[PDB]
Amino acid sequence: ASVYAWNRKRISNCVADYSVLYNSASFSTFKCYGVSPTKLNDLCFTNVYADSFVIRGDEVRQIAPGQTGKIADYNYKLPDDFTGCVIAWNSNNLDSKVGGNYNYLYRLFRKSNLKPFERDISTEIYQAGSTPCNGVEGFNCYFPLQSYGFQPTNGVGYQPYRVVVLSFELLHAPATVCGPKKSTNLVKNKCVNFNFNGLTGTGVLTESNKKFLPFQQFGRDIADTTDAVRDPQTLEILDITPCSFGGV
Amino acid sequence: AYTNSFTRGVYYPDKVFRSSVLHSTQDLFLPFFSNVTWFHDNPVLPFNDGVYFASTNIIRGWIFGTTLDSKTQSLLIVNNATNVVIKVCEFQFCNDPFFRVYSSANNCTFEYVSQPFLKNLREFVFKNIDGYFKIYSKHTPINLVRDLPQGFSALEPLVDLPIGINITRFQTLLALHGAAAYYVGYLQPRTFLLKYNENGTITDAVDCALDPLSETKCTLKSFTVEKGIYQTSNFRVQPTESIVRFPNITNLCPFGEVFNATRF
Amino acid sequence: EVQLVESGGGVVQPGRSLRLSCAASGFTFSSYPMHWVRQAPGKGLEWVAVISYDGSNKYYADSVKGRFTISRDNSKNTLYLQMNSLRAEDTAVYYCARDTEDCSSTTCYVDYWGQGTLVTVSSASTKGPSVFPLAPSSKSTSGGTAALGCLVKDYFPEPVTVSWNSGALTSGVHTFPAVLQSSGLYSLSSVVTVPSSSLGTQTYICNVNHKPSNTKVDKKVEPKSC
Amino acid sequence: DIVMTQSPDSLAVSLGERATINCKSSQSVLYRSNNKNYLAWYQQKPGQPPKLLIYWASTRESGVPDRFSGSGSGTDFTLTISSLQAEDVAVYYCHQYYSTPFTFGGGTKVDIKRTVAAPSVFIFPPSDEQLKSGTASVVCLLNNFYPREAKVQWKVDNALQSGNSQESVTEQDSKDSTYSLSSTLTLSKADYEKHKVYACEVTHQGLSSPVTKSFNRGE
Ligand SMILES: *[C@@H]1O[C@H](CO)[C@@H](O[C@@H]2O[C@H](CO)[C@@H](O)[C@H](O)[C@H]2NC(C)=O)[C@H](O)[C@H]1NC(C)=O
Ligand SMILES: *[C@@H]1O[C@H](CO)[C@@H](O)[C@H](O)[C@H]1NC(C)=O
Ligand SMILES: *[C@@H]1O[C@H](CO)[C@@H](O)[C@H](O)[C@H]1NC(C)=O
Ligand SMILES: *[C@@H]1O[C@H](CO)[C@@H](O)[C@H](O)[C@H]1NC(C)=O
């Protein structure tokens, strides 16, 4: 689709292998903001949102948490507290015709900027002055959308680039998209280091007689540390304690 | 017809376990002792910023949306065959829904069938945040005709839906074979302090803006204070309006004479 | 105003690999995507593949994986389809088609069709038809109009030609689709209407020209002793 | 991919009236950056490559009179033909172009429905000189029967005939607006002397019973 109506796809309940994405050299831009691209196969996410569109090669910078700009203000806004990745690749053969590709369209002439992740499908005549422009376009009345030409001989900046941005839900609510890893059986009553679907730590695990309500996934402490967890694959609650330390 | 919400409209805001503690949370809540509207069958009641809904199987579902005129995605929750149905299509519902309500189910985006959730007072909290429609609920025995029963009970999350629509108004439903009692209140962005009991069950809460006593309980982070004088916050009168003073300059400096100069 | 002439074709044996080449005329070849569309006898349309306007991207069909490759020789205005390891189900007329670059992406609906070949998949000899009469000589007792005809049993490939007395009879000339023998051998009956009172007035000759082997054999259709 | 369900498939409707063919794919093959529904309606007369009728599933292209009309959205689409003519006994198809791999419709073999006809039956014994072939062909000839839902059977002395009794039928015959049928018995001579009577029968809505044309061997 185009930046006028960037397509959003929710994906969940996967086993996502981000290494195949990060290893293929096809992409020109592959930049991750809240995470590290090499460390995506170890974390777990609740959901992940893939936003797809096509733009010019100039404003690939505009897809950024801040970075105010024409498209970044009027078409697609990234929240400042962004956690995710941005993928962009030139796709001139797929989207530039000898006669030119003119069906790709993007927004100008909006009354204001956009909220982060806000969609703008409104195609209404713009008002430059104060005319009550009902379907007219005379010297103050602009139709908000303008297109691209996308000639194969264009410069790099005007060529088509297909862009997809992944936004992760690192919310600790029960995860569904988890990277490729091999769950092992759990050992209790021993100071071991554990990885409960992205929740890393080190301590001694034990059965607990505290009853989670069926919707919690882990229990936390006065300090921002976990003291009880819910085991996947068993839906069982485990107490976590630090394995003993002291002075000498 | 109004009533006062005594200690109702409190839910688990974070889905993370907590035991024998007092925790301070600022979230969309319904203030204690607030005038909730009573209906006894609804005009266009706003969803303006979050809704509490209590009621007392004669009542069947809700209509949610902004314009409800096929121009906007409109959410719908009804029960059929002891089985809840949820839809997010582009409905043109009847002006008086009652099963004629589901008229014109065209151009959908989501559709959902699930196990039923239903004298007894049923309490529900609906909120729309982060493109999600979250619902919290509980069911308790009831013996109240005119009131919204005295007492305390915490609603745990029941469903969250990744909807992502702009919601402004809603209405209830009573299906075919005046009305029963239901109560509507409106959430506010206010800070409470919650008493997670040993079993993790919320058992009490205080609103840090109901009265000065509760503000002290907030600042002390406890439900009991002793004889004394406590300093809680600061009073500050607020500005009434803006004023902008600039000089009488009238010319517009010729930036074009610099930006449109031929030979630099 | 586009003409497509397709080289290649003919009977092929399964397990063999060959190729078609379709020459295009009437337009600018190197700026239009090409399609292969199967027209199977009695099935209809089945998309096969697509090659970009410059030939940059290649897409193949699902049940075609492991079988075909398609290239495009823009110099002589040709589209090449190298087919490999053909199966008996792959007999059809595979029309080459020129796209219109109108959709937002580099693929869209198609307008111009070129008359493809008839690559024929079979592992057997090309057997010429034997012409057989059809005149019961005792069962045509319908008085006014009785159907009597000709048998074209054992013809492969299907190109065939029936003319009755060099086309002298034109009404009721039933030329039927192949009635396939269980061993896959083609046969059909072609018939005309005769008043039984005038059975022997015109001696009937069934003339078949079997285009594959140019079998040019004729046979009488006359009221017999039967 | 995108598997398409096109209904109906066997339109048999008389001349001049309206008709409609709907299409329903699994995917919602549409786009909103350009409110254009990537989908097309094609038709084909037998003997020719098909012809483009509607693009964007709604819009009409030149050379198309109002005998064709495209519409639809979401994942449901309709080709509506307002009036029928004599050249429209053809097969109609739908075709996606939203996303590869491209798919077509199942087809729709439209014909001007004509009144129920009367089936002709003729029989022919094996050709006397043909016995040296190894194949004896006992032929039954049929014309002017419609609707084709009508049963034709070869019986060789009360034994159901299949494999060795094989049948073929042409298209909607122009002369009578009704179908025709050729059904022949293939036998070997060793099998040929192991019977007595050879018969072919045809039953139609106009025939309460299957009418049988038979012969007794040797005559
Ligand atoms: C579901 O499909 C589309 C998307 O909204 C709607 O079709 C629109 O039809 C109107 C006709 O008045 C056109 O102006 C628009 O161009 C079409 N799409 C848009 C909004 O761009 C259709 O109406 C929707 N179904 C319902 C019941 O609303
Ligand atoms: C998870 O998958 C494995 C399959 O090997 C199965 O043995 C195990 O019981 C499953 N656990 C749950 C809670 O389904
Ligand atoms: C807390 O847990 C104990 C366990 O026996 C139970 O007896 C008690 O009723 C529980 N109280 C609450 C409020 O859950
Ligand atoms: C130069 O003048 C024209 C019209 O006077 C104006 O549109 C243009 O913006 C000016 N150039 C710049 C850089 O402003």
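Residue numbering in chain A adheres to Swiss-Prot, whereby the residues present occupy positions 348-595 in order.
Looks like electron microscopy, 2.8 Å, at least that's what the header says.
Each residue, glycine too, has its Cβ placed from N, Cα and C.
Under its natural variant entries, Swiss-Prot includes A:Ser371 to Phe with the note: In strain: Omicron/BA.2, Omicron/BA.2.12.1, Omicron/BA.2.75, Omicron/BA.4, Omicron/BA.5, Omicron/BQ.1.1, Omicron/XBB.1.5, Omicron/EG.5.1. Around A:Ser371 (variant position), a 10 Å sphere centred on its CB holds 10 further CB atoms from the protein chains shown.
The DSSP secondary structure for A:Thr376 (variant position) is strand. Record note (Swiss-Prot), natural variant A:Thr376 to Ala: In strain: Omicron/BA.2, Omicron/BA.2.12.1, Omicron/BA.4, Omicron/BA.5, Omicron/BQ.1.1, Omicron/XBB.1.5, Omicron/EG.5.1. The unchanged residue is displayed.
Secondary structure from DSSP puts A:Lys417 (variant position) in a helix. A C-beta separation below 8 Å, combined with a sequence spacing of at least six in one chain, links A:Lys417 (variant position) to A:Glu406, A:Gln409, A:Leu455. Swiss-Prot lists A:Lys417 to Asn among its natural variants, and the accompanying note reads: In strain: Beta/B.1.351, Omicron/BA.1, Omicron/BA.2, Omicron/BA.2.12.1, Omicron/BA.2.75, Omicron/BA.4, Omicron/BA.5, Omicron/BQ.1.1, Omicron/XBB.1.5, Omicron/EG.5.1; May enhance affinity to human ACE2 receptor.
In the three-state DSSP scheme, A:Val445 (variant position) falls into the coil class. A:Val445 to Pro appears in Swiss-Prot as a known natural variant, with the remark: In strain: Omicron/XBB.1.5, Omicron/EG.5.1.
Counting only residues at least six positions away in the same chain, no Cβ atom sits under 8 Å from the Cβ of A:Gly446 (variant position). For the naturally occurring variant A:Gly446 to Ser, Swiss-Prot gives the following note: In strain: Omicron/BA.1, Omicron/BA.2.75, Omicron/XBB.1.5, Omicron/EG.5.1.
Cβ environment of A:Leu452 (variant position): A:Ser349, A:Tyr351, A:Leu492, A:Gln493, A:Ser494, A:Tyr495 lie under 8 Å away, each six or more residues apart in the same chain. A:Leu452 to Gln appears in Swiss-Prot as a known natural variant, with the remark: In strain: Omicron/BA.2.12.1.
Take the CB of A:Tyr453 (mutagenesis position) and look out to 10 A: across all protein chains shown you find 23 other CB atoms. Taken residue by residue with DSSP, A:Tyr453 (mutagenesis position) is part of a strand. Here Swiss-Prot notes a mutagenesis experiment, A:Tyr453 to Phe, with the remark: Decreased HLA binding to NF9 epitope. Increased binding affinity to human ACE2.
What Swiss-Prot says about the natural variant A:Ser477 to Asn is this: In strain: 20A.EU2, Iota/B.1.526, Omicron/BA.1, Omicron/BA.2, Omicron/BA.2.12.1, Omicron/BA.2.75, Omicron/BA.4, Omicron/BA.5, Omicron/BQ.1.1, Omicron/XBB.1.5, Omicron/EG.5.1. Sequence-distant contacts of A:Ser477 (variant position), defined by Cβ-Cβ distance under 8 angstroms and a gap of at least six in the same chain, are A:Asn487.
There are 9 other CB atoms within 10 A of the CB of A:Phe486 (variant position), with all protein chains counted. Annotation note: A:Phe486 (variant position) sits in a coil segment as assigned by DSSP. Per Swiss-Prot, natural variant A:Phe486 to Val is noted as: In strain: Omicron/BA.4, Omicron/BA.5, Omicron/BQ.1.1.
With a cut-off of 8 Å between CB atoms and residues at least 6 apart in sequence, the same chain places A:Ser443 near A:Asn501 (variant position), listed in sequence order. Natural variation at this site is recorded by Swiss-Prot as A:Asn501 to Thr, annotated: In strain: 19B/501T.
Mapped onto three states, the DSSP output places A:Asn501 (variant position) in coil. Quoted from Swiss-Prot, the note on the mutagenesis of A:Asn501 to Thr is: Reduced host ACE2-binding affinity in vitro.
Looking at Swiss-Prot, the entry for natural variant A:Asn501 to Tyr says: In strain: Alpha/B.1.1.7, Beta/B.1.351, Gamma/P.1, Theta/P.3, Mu/B.1.621, 19B/501Y, Omicron/BA.1, Omicron/BA.2, Omicron/BA.2.12.1, Omicron/BA.2.75, Omicron/BA.4, Omicron/BA.5, Omicron/BQ.1.1, Omicron/XBB.1.5, Omicron/EG.5.1; May enhance affinity to human ACE2 receptor.
Quoted from Swiss-Prot for the published mutagenesis A:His519 to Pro: Increased resistance to human covalescent sera neutralization. For A:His519 (mutagenesis position), applying a Cβ distance below 8 Å and a minimum sequence separation of six or more within one chain yields A:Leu546, A:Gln564, A:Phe565.
Around A:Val445 (variant position), the same-chain residues at least 6 positions away in sequence with a Cβ under 8 Å from its Cβ are A:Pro499. Each of the recorded positions A:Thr376, A:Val445, A:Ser477, A:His519 was checked for a CB under 8 angstroms from a CB of chain B; the ones meeting this are A:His519. The local packing around A:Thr376 (variant position), expressed as other Cβ atoms within 10 Å of its Cβ over all shown chains, amounts to 16. Taking the Cα atom of each, A:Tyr453 (mutagenesis position) and A:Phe486 (variant position) are about 21 angstrom apart.
Less than 8 angstroms from a Cβ of chain D: among the recorded positions A:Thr376, A:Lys417, A:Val445, A:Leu452, A:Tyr453, A:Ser477, that describes A:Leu452. A straight line from the CA of A:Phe486 (variant position) to the CA of A:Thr376 (variant position) spans 40 Å.
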